[PDB]
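Student: Dumping the structure here so I can ask a few things about it.
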Amino acid sequence: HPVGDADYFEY
Amino acid sequence: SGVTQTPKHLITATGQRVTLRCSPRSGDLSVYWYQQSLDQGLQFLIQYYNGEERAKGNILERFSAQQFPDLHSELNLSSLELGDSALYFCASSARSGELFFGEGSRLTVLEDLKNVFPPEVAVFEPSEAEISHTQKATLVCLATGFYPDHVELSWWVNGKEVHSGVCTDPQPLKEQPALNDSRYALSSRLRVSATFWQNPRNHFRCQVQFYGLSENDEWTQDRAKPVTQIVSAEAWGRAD
Amino acid sequence: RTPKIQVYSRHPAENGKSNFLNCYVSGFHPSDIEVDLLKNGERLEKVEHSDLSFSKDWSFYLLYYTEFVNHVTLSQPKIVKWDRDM
Amino acid sequence: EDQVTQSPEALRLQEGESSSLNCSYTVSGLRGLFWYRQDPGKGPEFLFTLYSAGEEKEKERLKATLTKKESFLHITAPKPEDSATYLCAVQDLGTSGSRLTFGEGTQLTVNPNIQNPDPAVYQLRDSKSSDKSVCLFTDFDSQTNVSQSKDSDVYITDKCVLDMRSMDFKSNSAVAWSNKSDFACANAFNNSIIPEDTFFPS
Amino acid sequence: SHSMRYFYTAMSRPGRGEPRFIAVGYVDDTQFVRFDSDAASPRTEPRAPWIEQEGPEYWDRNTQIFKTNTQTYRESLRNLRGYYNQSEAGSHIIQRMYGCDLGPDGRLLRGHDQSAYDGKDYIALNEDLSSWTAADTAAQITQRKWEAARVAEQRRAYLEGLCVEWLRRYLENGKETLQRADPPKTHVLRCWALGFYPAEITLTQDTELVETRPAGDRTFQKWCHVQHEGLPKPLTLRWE
């Protein structure tokens, strides 16, 4: 099962 | 918090369209929409991030939203039904994870606007028996005959708002319980010491802010258009 | 990074026509690659495809196969056929 | 999959009487668990965030705990001012974004302590009109309940508390009034159980 | 003994659009899930037979993460060409691999979260799953954005939770293939080792050490002593 990316998680 | 929602109050008829507006907390890039219906929890509608749609909840096809490049959000609700009456909240997310809520938009959807009424306000002066017995004086304010439920009752003493010694009913009362379109009544109490009431230089005003119509629809009635207004009642201190 | 081609059969090279000719091209960057399986000349279809992935060292790997290479770092196609022995 | 269950829906406490508010949840995985406080008709206000089990956050009289299945909001010696509906929200790391799945809330009412009761029913007259008047039941204790009447022409509000802060005085009150003139203070609150020591001026 | 891994690619196009996002999930060298952004309606696809028994909600929770990533990785690429002063006219890539390793016991041995830009190391989560490892001044820019957004804490809670729960579950459903060890068929130079599983094998100094290659039957091959997990005793080879 993959991990979700929350908000402000960008590079 | 810093999130700013507008209009705080809306009154519309069934079949109409409304636009809710939201400003996210300064620096936040995301906008979240929730609906809180009466005696129900916060339900998630849609999320926008940096002008773009992200997570979408239980949002209806009749409903649409957008986040502008300036970061503000607009939620549109069309072909309105009675069941659409709710508190619509907007929230912006912070980097650490928490969502900061706005003060909310209370939508009231009615079948016809004919039964919309502003309140009549009266101020009831302290009992002289209450003075002699307690050495305290209670003022009572009655805001009666209003529709819908959208009122804010505040007390002003010498041109300044007071919150100490103030009591306002947590809920309005139905004047005709059986009626589906029943008008409401609300009371408040302001308690001050006998000597403060006894001074005729002291001014007491009960302010009732009503949220009604505003050129949103026409008015085909004999009586005054029930527009958003302030209705007040006053009393000057009595020496006796 | 340059691809590491490897040409072999799925099972020990039996003449009874029950094999698959693989081609494990690994170590390449970027992901874009052109791998061709040849007959006795230089043609064959339809070659089985392998879903592109990457190794721990960030390089890409895959393999092509039949029922029995060109990359930006190679100016001319590195055509490396042979041999049942290795 | 994402669900939050708070319990109990309504909680009724006496001032100074501690209690626990429960919040059970299910998620694919937990990013964080949020506690919010909401005042009637106002926007939910952020209290704290618990990221992992064993974590603890405390803000004044509020203490929040976290387990793999539940979170508790412990309220030590509550005051009437603590009365609100307490919300619990959950964040899933098995999904995208920072969205919250809310519980339905635990509605808390803290019944105040009445230090020196002096129950009495008073009559008030209007500043403007003559034929309009209200009856006010006041200075009663915390154990006194104000009952509504089964008469449509008689309006009786619920009990609510005012605080005269600069004097250290909390006070209970309920108001009653009627459409036409045949109403009296002596009978205004007849439906209610009133203290035997209630004052009725002539 | 066992591990889970997700591999992402976010490859740039030559204009204003449209970057391609591929996601691939593995349980110790066995590909089980695949998402490719290029398609009219991209969906996460099964790749291993044991993952087919999963419900619609599982396939949608994956699709939503991957479709959000198709968006979140476009902004990341732009931020990156921004720190590196790169034009839109080139093809740039972000590669990521994250996952968990567990022992025979059933406890998390170590968690992973690694990234690379343009093919080389960019940012990685450390053994304590509480701090980051930056490569150049542009990676320290990403790190600060991540410390603020509490990124490590989310990754740690996933790696210790969701990732361990789902791996144990994948290992259980596919025990016939995942939890089984196929021993190498050996022959002799040439020191051959054919048809074994897993890939980890030792053939034994300055010798001809060829890479471990897949067969196409989920089995492995390689080309002195053969040590492998599937053997109760290490093989001794010599011929003639």
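Shown for chain C, in order and in Swiss-Prot numbering: 23-90, 102-119.
Method on record in the header is X-ray crystallography, 2.5 Å.
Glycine too: its Cβ is placed from the backbone N, Cα and C atoms.
Under mutagenesis, Swiss-Prot gives C:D79 to P with this note: Increases tendency towards amyloid formation. Annotation of the mutagenesis experiment C:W80 to V in Swiss-Prot: Increases tendency towards amyloid formation. Swiss-Prot documents C:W80 to G as a published mutagenesis change and attaches the note Decreases tendency towards amyloid formation.
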Student: Quick check on the gap: 11 residues absent, flanked by C:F90 and C:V102. Distance between their CA atoms in Å?
Tutor: 19
Student: According to DSSP, does C:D79 (mutagenesis position) sit in a helix, a strand, or coil?
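Tutor: Looking at the DSSP assignment, C:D79 (mutagenesis position) belongs to neither helix nor strand, so coil.
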Student: Show which residues of the chain containing C:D79 (mutagenesis position), separated from it by at least 6 in sequence, have their CB under 8 Å from its CB.
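Tutor: Listed in sequence order, there are none.
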